[PDB]
Amino acid sequence: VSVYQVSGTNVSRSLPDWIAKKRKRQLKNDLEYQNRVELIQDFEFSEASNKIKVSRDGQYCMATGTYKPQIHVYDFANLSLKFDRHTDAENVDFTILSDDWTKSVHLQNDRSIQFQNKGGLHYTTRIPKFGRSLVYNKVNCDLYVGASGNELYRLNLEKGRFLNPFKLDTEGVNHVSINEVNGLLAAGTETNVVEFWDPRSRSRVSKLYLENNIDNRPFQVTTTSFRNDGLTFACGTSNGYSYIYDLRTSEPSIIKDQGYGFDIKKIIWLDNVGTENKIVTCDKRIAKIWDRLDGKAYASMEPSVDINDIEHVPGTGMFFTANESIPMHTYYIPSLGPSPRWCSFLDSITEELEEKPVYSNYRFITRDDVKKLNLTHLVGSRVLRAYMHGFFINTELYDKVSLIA
Amino acid sequence: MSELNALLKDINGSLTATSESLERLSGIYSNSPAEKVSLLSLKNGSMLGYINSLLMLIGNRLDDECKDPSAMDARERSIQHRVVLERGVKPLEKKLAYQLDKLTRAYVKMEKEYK
Amino acid sequence: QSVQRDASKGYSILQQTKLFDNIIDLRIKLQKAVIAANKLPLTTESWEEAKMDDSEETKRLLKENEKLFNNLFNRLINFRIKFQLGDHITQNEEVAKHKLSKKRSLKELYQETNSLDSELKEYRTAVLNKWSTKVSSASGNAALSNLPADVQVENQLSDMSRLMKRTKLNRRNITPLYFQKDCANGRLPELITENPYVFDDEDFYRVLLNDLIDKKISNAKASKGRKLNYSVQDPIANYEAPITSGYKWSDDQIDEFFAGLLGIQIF
Amino acid sequence: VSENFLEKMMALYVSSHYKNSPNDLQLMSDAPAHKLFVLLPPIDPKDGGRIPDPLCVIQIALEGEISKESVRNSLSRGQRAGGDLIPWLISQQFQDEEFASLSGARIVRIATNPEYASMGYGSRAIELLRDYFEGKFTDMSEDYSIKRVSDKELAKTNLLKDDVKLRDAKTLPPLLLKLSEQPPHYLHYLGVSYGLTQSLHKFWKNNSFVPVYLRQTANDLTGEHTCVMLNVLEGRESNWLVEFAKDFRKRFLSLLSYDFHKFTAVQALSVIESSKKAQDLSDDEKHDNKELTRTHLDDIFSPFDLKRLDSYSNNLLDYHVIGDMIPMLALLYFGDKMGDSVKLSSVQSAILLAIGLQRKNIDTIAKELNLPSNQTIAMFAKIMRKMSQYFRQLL
Amino acid sequence: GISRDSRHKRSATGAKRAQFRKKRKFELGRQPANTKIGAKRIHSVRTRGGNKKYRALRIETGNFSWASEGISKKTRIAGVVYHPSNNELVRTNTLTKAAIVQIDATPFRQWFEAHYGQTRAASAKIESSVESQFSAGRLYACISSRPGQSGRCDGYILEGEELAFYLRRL
């Protein structure tokens, strides 16, 4: 499977991007600078990017930046930054209430929810405790704000009233998500449990305790995602383990582990692209596309810089990744789907594109974990292939040694 | 230190370790109407006999006289047990494997429901 | 009510499966004895010379070795009688109980081993025939009427010579103590790399270990908003309008579906 | 109790069918070859044996075991005997006498509750039905015939005094039998006949059936073409299915323009892919596709053709001028003579299939696939650039 | 939008003051400097006058001082453990002044071995807790700089009563 990095820094991981700008004046004579092409103008934050999401209409996109905390909105039709708007605080999460970019809500780091309209900031409200996630229920039009504390905050947009907060057994909500098929809400608690709540009433339908035989280390639910089918549900753990559940049954259908032991920042379900049985799990270092039914890895996304957020353009094969670098990266996988209407001629330059291609296939194990598993004797053998500070081992063998150890 | 001395010490460590673990296995079996699978009961008996035949080879060799260093009778007994396990029991339980897993899963769900 | 029999049957299956894991652990601990034993001398003179190297220490070790060996195998035979009794392998309960009570000598212990193997063989023929018939009927092979499993036991047991050679193969390249001296003196009639006197079950031991590894895997205050205010906030009043269409599923399906969230003779 | 269950079974059976006829009930009851299977929920012991409602009902018909002499006689006379639809149809469509002798079962009907549809019950029921005939349901527990009315009883009774009562409950077998209790009949294949649609065709694709025949004329009532699709059980020979699948493919590609041009490019690709899975079932290399030879390439295309092929890859030629080679290229690629060297995406294959085989215009493809026209042309150029390079590599 | 004016606040008596004038440039504020552990990222800020300020977005190394040994070494910052003001900063591993952090002991350990020739003895004697930290390999330190102003993450190794108090709090 050919993966193309259309936009993004193309320098080594060690080399910082801000030196790419100093060498820029030096290398302007180089032909490669003339040939390199940007997809949409002005895709960079002065320091870094936090979160990225695409409009339902598919003609606009909006992003948030570290400093000076800013909200770029880009129009796909005009390949340009529609406008930049600065915020009093760094953003944690946001949602677009409108079909277009006109209406949005932002949850900042200062414990306050920002209601941004097309003209400008409309109103500011401050929740009792710090929030980590934000989701909008279209049917009831109520905003639920994840919180560090037990309670889940409830704000009703129609009535302009803060309604009673749902109370959770365990403290700390990392991610909240809603199933549009059924209305069910899954809260990602700090403890290894996911609590499922009924929106119409105020009740917990059930609570799911996640179990990982491989690792006894405590893990936290970092992400939750529902399908448009209404039946299947995904969980991301702090240990880099992604669980896909058919919610009807308690057992996990498939357990896929990412490799680097990092938290799963986002899970995207590639139903719309075609070949619906595909799913994306994103970690700090790799975003992997793999098949729900077979568990086989299809394509791997390995940017030179840490990923903060990833978004998929519906009906197409691209992924917008909010990264720690100055420029945000845009990737293209032709096999998954076609380029959009707005990048009609991206295809023509696929040969000119970078065509970035082991690491995702195998398990990354640090030197300390090798000591823990008593695998020191295998160092230097073909079983353990050393990469950077860690030794790569097969996924099947890792479960073998872990259970024995 | 003579080579035999190192070897006999190794047997002594193996025999005592096996005996203590045999003590544990006998206790749990004694602790255990429930009817066992006749094939699976036989599978236990055949490979259990294989260990005795192996241990019989140990006994024949340990004797200083070594009237039967080849330990042919111990050889034949081990062969009969090994022969049945690999090709006799295995194909049958492979045919029965699907149904066996269903019942074990069926018990496990009940136990979780009870708890 | 049939669920209880199925669950109890699963318990019996589980109990047996654990018993294999315990007895294979017995085999694993005994493995170093087999490797060590294959390294022992083979003739009277070699054993005498081995003792002559350290007479006092060897005699003490030999006495302990004999004591531990006899105590262990007597306990094994006791387990064999009890194991073959509870599983209905042996039908004479009184004889089995008498054997358990009595203390047996090495020669007597050998008599029990010949016997216990004999009833096992008879039970072997009956069990293989029964299940082989059942699977044949279950798979439609009865309608067709791929040898019977018991017949396969007879055939490969008829091929004794081939499998004896398999045991005699020296894959580990074990050299028993004073092997060269016995070879030079012509004390080894059978020999006069494949060596008859060394036993090698490494593949069978490995296959059992791979199987054991395999099963384990498969089974495995109002200020700053700190207090809550429910009063109306005019700017956010009527910020959005609810969708009248509602969830794609019907309410009854959702209620059914949430309740299932995470758990004349008729028959 | 039996009548209530019979109603529930009929409720599910009728709902799946559009317009069911009363004649089928007589066919279900008296036809000997037919057997009925029902998917039921887990039975709560607390309910005291109350029958649970059926989720999925499968009607199968045992077909095959036909004498070779009868087949040749029937084939020579062109007369179709009643029943055994699949054995006859494939026999006429392949003139293979050995197949008719093979024992098989046709899945007459599968019905799932519309409220519970798409949940996977239909697939799950087939999985066990496949497993059952495979013999995996061996008995775990350490007769079902009913005595018929004897001739002695018939002679001794008078019309006026006759007592016609329901058969005694004791004599009757149980209504529902566990799979382990009843032994299955030895079968070689499982067959399905249905009207080919995207949702339905995908269903048996996931159930590992292999298409062998598609009916050329569309059914008047539905406008749909009948499809017969087969699955071979483990422990049984699979070579015949592979040969049929290969022959069907060559039949399928050629006929795309004639009558199947209406079909979407995705579906034609889907039909081809389902057959291609059949060769993956066969691990044997005895039957394999042959790579195009240099001599064969020369016969198919002249040197002027190959230069004309090269120029449009270099963009020195227009799209129209290369219209000549497109159908042969599609046949060669989908014939797999192209080989592992040149592989294409699902989108690219759909584009190449239709123009090469459906003969559709490039603009038509853009509308069907919801792409711009120019993108489709750009995709088409890249596809041929790959094929041009391989020809250079061969040369 | 950030302002440091006291006019918007209510009077000591509680009276709600009215707006006197439009908000002025000279009484403004800048956005918070949420420094975090990572590859070095800093940008300058133009302040009143020609003076500049350095904003520490990301920093993974800092010059930490062993005051008792009277030395300073540049060490990688491991992670934040305790911040007296707010624990969310600890959870987010946000770097600010007074934050308690964990640092590598490799340079300090090599320094101790190099001078004292020990892994003379009386001088080489150190507090038991600090030696235990050496054994662990990670040292507790307190940030004495303001990364959001100077762009530096300097600190000093906790010792004595400070070390005991912060261990108790931990």
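We number chain D the way Swiss-Prot does; in order, the residues shown are 529-670, 676-928.
Going by what the header records, the deposited coordinates were determined by electron microscopy, 5.2 Å.
Even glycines carry a Cβ here, placed using N, Cα and C.
Under the heading of mutagenesis, Swiss-Prot lists D:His545 to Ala and annotates it as follows: Total loss of 18S rRNA acetylation and tRNA acetylation. Experimental mutagenesis at this site is recorded by Swiss-Prot as D:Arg637 to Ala, annotated: Total loss of 18S rRNA acetylation and tRNA acetylation. Positions annotated as acetyl-CoA binding site by Swiss-Prot, on the basis of similarity to another entry: D:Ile638, D:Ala639, D:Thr640, D:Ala645, D:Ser646, D:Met647, D:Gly648, D:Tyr649, D:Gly650, D:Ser651, D:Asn739.
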Secondary-structure category, per DSSP, in which D:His545 (mutagenesis position) falls: coil
From D:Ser646, D:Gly648, D:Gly650, D:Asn739: binding-site residues whose CA lies within 10 A of D:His545 (mutagenesis position): none
In the chain carrying D:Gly650 (acetyl-CoA binding site), residues 6 or more apart in sequence that have Cβ under 8 angstroms from it: D:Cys584, D:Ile638, D:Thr640, D:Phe736
For D:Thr640 (acetyl-CoA binding site), the three-state class that DSSP assigns: strand
Largest tally of Cβ atoms lying within 10 Å of a Cβ, found at which of the binding-site residues D:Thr640, D:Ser646, D:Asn739: D:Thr640
C-beta crowding around D:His545 (mutagenesis position), within 10 angstroms: 11
Pairwise Cα distance for D:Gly648 (acetyl-CoA binding site)/D:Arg637 (mutagenesis position) [Å, integer]: 16
DSSP-derived class (H/G/I helix, E/B strand, else coil) of D:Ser646 (acetyl-CoA binding site): coil
Candidates D:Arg637, D:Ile638, D:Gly648: member of the recorded positions with the richest Cβ shell (10 Å): D:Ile638
Greatest inter-residue Cα distance in Å for the acetyl-CoA-binding set D:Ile638, D:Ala639, D:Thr640, D:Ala645, D:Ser646, D:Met647, D:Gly648, D:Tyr649, D:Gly650, D:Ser651, D:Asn739: 17
Cα distance (Å, whole number) from D:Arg637 (mutagenesis position) to D:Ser646 (acetyl-CoA binding site): 17
Nearest-integer angstrom distance between the alpha carbons (Cα) of D:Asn739 (acetyl-CoA binding site) and D:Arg637 (mutagenesis position): 17
Near-E candidates in D:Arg637, D:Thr640, D:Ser646, D:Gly648, D:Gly650, D:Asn739, the recorded positions, by Cβ under 8 Å: none
